[PDB]
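Chemist: Before I ask anything, here is the structure I am working with.
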Amino acid sequence: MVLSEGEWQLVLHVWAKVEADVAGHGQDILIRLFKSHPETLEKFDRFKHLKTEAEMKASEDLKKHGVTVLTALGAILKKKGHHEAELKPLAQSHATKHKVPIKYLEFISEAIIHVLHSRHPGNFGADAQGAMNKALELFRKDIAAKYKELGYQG
Ligand code: HEM
């Protein structure tokens, strides 16, 4: 798939607002993921012990990982589809080391969309949401193709 320039502009416009508070958005997204799909917490040996939302909010380690996740995703979105070099090491770690199925990447995609709609309603109307969904679908489609090349396919 291919996004139009206008689609990328909608994506990068709301992303610029996210970037005013990367740590805050990263915490909100991971907490939303873990609340909505508890099974995904199981993949994180680092965070598996956290019992409540309150404990998640207080964790410095979870906030640091939120920043890592959004910084990587930001770097990919800013390539506007030209992201093959960026995606290779991420696909390799997530297939071979962390064993993250494609379904869980759909779950975090949903979490991203929920938080942007909650925090940026004026810059995340229907057309901007459609553009962000397309961008995240492109990301998942290309990571899935790399999973297959690497021997995981899950
Ligand atoms: C937008 C999607 C995602 C991005 C951009 C992303 C990014 C990253 C990055 C950059 C790292 C550190 C370097 C590495 O190990 O590759 C990482 C680590 C990790 N990711 Fe992801 N990730 C994503 C989705 C997920 C999902 C959905 C899961 C599991 C449900 C997951 C599980 C892990 C685990 C277990 C680690 C290691 C954490 C630790 O340090 O103990 N990732 N991810």
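Heads up, the Cβ atoms here are built off N, Cα and C, so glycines get one too.
Found this in Swiss-Prot, in case it helps:
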- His65: nitrite binding site (BINDING)
- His65: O2 binding site (BINDING)
- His94: heme b binding site (BINDING)
- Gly122 to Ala: In metmyoglobin (VARIANT)
Chemist: Around the Cβ of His94 (heme b binding site), how many other Cβ atoms lie within 10 Å? Please give the count over every shown protein chain.
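Modeler: I get 21 for this one.
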Chemist: Calculate the distance in Å between the alpha carbons (Cα) of the residue listed as 'heme b binding site' and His65 (nitrite binding site), and round it to a whole number.
Modeler: 15
Chemist: Return only the integer: C-alpha distance in Å from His65 (nitrite binding site) to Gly122 (variant position).
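Modeler: Cα to Cα, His65 (nitrite binding site) and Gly122 (variant position) are separated by 28 Å.
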Chemist: Would you mind listing, in sequence order, the residues at least six apart from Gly122 (variant position) in the same chain with a Cβ closer than 8 Å to its Cβ?
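Modeler: Result: none.
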Chemist: Could you tally the C-beta atoms, other than its own, that fall within 10 angstroms of the C-beta of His65 (nitrite binding site)?
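Modeler: Summing over all protein chains shown, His65 (nitrite binding site) has 17 other Cβ atoms within 10 Å.
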